[PDB]
Amino acid sequence: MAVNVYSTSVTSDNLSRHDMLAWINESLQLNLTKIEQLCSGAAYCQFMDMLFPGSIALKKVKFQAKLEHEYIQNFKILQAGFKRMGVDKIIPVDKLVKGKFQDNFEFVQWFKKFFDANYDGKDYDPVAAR
(Lines of atoms letter the chains of each structure in order from A and count residues from 1; the text may use other names and numbers.)
(Lines give C-alpha, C1' and ligand atoms only; values in the text may rest on other atoms or scores of the structure.)
Protein backbone atom coordinates (compact mmCIF):
# COMPACT_ATOMS: atom_id res chain seq x y z
CA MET A 1 0.00 0.00 0.00
CA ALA A 2 1.03 3.51 -0.95
CA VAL A 3 1.87 6.43 1.32
CA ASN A 4 -1.00 8.90 1.10
CA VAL A 5 -0.56 12.65 0.95
CA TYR A 6 -3.08 15.06 2.48
CA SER A 7 -3.39 18.80 2.73
CA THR A 8 -2.10 18.45 6.32
CA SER A 9 0.98 16.46 5.25
CA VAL A 10 4.33 18.25 5.56
CA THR A 11 5.80 18.22 2.06
CA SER A 12 8.41 19.88 -0.11
CA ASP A 13 7.63 23.23 -1.59
CA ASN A 14 5.47 23.49 -4.70
CA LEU A 15 7.31 23.58 -8.02
CA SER A 16 7.26 26.19 -10.69
CA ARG A 17 5.58 25.23 -13.93
CA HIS A 18 9.02 25.15 -15.53
CA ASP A 19 10.43 22.77 -12.93
CA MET A 20 7.28 20.61 -12.98
CA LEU A 21 7.48 20.17 -16.77
CA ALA A 22 11.19 19.39 -16.44
CA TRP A 23 10.37 16.64 -13.92
CA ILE A 24 7.71 15.13 -16.18
CA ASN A 25 9.76 15.42 -19.35
CA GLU A 26 13.05 14.18 -17.95
CA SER A 27 11.58 11.35 -15.91
CA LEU A 28 9.27 9.99 -18.61
CA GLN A 29 11.29 11.07 -21.68
CA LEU A 30 8.46 13.31 -22.90
CA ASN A 31 8.21 16.75 -24.47
CA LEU A 32 5.18 18.40 -22.89
CA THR A 33 5.23 22.17 -23.40
CA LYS A 34 2.15 22.96 -21.30
CA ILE A 35 0.87 21.69 -17.93
CA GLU A 36 -2.59 21.26 -19.40
CA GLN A 37 -1.27 18.45 -21.61
CA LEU A 38 -1.46 16.30 -18.43
CA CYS A 39 -5.20 16.24 -19.19
CA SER A 40 -4.65 13.04 -21.18
CA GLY A 41 -3.87 11.03 -18.02
CA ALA A 42 -1.08 9.07 -19.74
CA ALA A 43 1.84 10.59 -17.80
CA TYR A 44 0.09 9.87 -14.48
CA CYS A 45 -0.50 6.29 -15.54
CA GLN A 46 3.18 5.89 -16.35
CA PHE A 47 4.31 7.49 -13.09
CA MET A 48 2.13 4.96 -11.22
CA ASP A 49 3.90 2.11 -13.05
CA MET A 50 7.28 3.71 -12.21
CA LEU A 51 6.30 3.90 -8.51
CA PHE A 52 4.65 0.48 -8.35
CA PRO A 53 5.46 -1.64 -11.42
CA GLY A 54 2.44 -3.69 -12.41
CA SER A 55 -0.10 -1.46 -10.62
CA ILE A 56 -1.43 -0.06 -13.94
CA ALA A 57 -2.87 -1.69 -17.09
CA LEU A 58 -0.15 -0.03 -19.31
CA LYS A 59 -1.18 -1.96 -22.42
CA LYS A 60 -4.59 -0.29 -22.16
CA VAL A 61 -3.21 3.27 -21.82
CA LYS A 62 -3.67 5.51 -24.88
CA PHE A 63 -0.31 7.32 -24.98
CA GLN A 64 -1.24 9.27 -28.11
CA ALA A 65 -4.75 10.27 -26.94
CA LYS A 66 -6.15 13.53 -28.39
CA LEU A 67 -9.88 13.34 -27.56
CA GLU A 68 -11.59 13.91 -24.24
CA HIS A 69 -13.20 10.45 -24.22
CA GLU A 70 -9.76 8.81 -24.49
CA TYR A 71 -8.49 10.98 -21.66
CA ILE A 72 -11.36 9.62 -19.57
CA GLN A 73 -10.34 6.06 -20.41
CA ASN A 74 -6.78 6.80 -19.25
CA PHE A 75 -7.99 8.36 -16.01
CA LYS A 76 -10.13 5.30 -15.28
CA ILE A 77 -7.00 3.20 -15.64
CA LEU A 78 -5.27 5.56 -13.19
CA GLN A 79 -8.20 5.29 -10.76
CA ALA A 80 -7.96 1.50 -10.84
CA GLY A 81 -4.27 1.80 -9.98
CA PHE A 82 -5.04 4.14 -7.09
CA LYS A 83 -7.60 1.64 -5.79
CA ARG A 84 -5.16 -1.30 -6.10
CA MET A 85 -2.55 0.63 -4.11
CA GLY A 86 -4.75 2.06 -1.39
CA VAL A 87 -4.40 5.64 -2.62
CA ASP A 88 -7.35 7.59 -1.19
CA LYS A 89 -7.10 10.78 -3.23
CA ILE A 90 -10.20 11.54 -5.29
CA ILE A 91 -9.10 12.44 -8.81
CA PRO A 92 -11.24 15.29 -10.26
CA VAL A 93 -11.37 13.56 -13.65
CA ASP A 94 -14.21 15.63 -15.15
CA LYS A 95 -12.25 18.81 -14.53
CA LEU A 96 -8.82 17.59 -15.55
CA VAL A 97 -9.86 16.24 -18.94
CA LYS A 98 -11.04 19.72 -20.06
CA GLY A 99 -7.41 20.68 -20.52
CA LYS A 100 -7.31 23.96 -18.59
CA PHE A 101 -4.22 25.15 -16.76
CA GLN A 102 -5.31 25.88 -13.15
CA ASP A 103 -7.09 22.59 -12.38
CA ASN A 104 -4.33 20.58 -14.07
CA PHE A 105 -1.58 22.46 -12.22
CA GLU A 106 -3.35 21.99 -8.85
CA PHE A 107 -3.60 18.21 -9.31
CA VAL A 108 -0.03 17.82 -10.56
CA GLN A 109 1.28 19.67 -7.50
CA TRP A 110 -0.45 17.04 -5.34
CA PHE A 111 0.70 14.23 -7.61
CA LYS A 112 4.36 15.27 -7.40
CA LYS A 113 4.12 15.23 -3.57
CA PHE A 114 2.51 11.76 -3.75
CA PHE A 115 5.25 10.62 -6.11
CA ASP A 116 8.04 11.99 -3.90
CA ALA A 117 6.54 10.22 -0.83
CA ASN A 118 6.53 6.85 -2.64
CA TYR A 119 9.40 6.80 -5.10
CA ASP A 120 12.12 4.23 -4.22
CA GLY A 121 14.82 5.42 -6.64
CA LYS A 122 14.47 2.55 -9.09
CA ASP A 123 15.73 2.87 -12.60
CA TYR A 124 12.90 3.02 -15.12
CA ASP A 125 12.91 3.07 -18.90
CA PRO A 126 9.74 5.05 -19.69
CA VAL A 127 10.16 4.68 -23.44
CA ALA A 128 10.56 0.89 -23.27
CA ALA A 129 7.45 0.81 -21.06
CA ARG A 130 5.34 2.58 -23.73
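Quick check of the header: X-ray crystallography, 1.5 Å.
Note: Cβ is positioned from N, Cα and C throughout, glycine not excepted.
Swiss-Prot has this to say about the protein:
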type	residues	note
DOMAIN	14-116	domain 'Calponin-homology (CH)'
MUTAGEN	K66 to R	Abolished crotonylation by KAT5
MUTAGEN	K89 to E	Loss of binding to microtubules
Margin query: Using a 10 Å radius around each Cβ and all protein chains in view, which of these mutagenesis positions has the most neighbours: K66, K89?
Written below: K89
Next item on the list: Mind tallying the domain 'Calponin-homology (CH)' (14-116) by DSSP state, helix then strand then coil?
Entry: 68 helix, 0 strand, 35 coil
Note to self: What does the structure give for the C-alpha distance between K89 (mutagenesis position) and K66 (mutagenesis position)? Integer Å is fine.
What the structure shows: 25
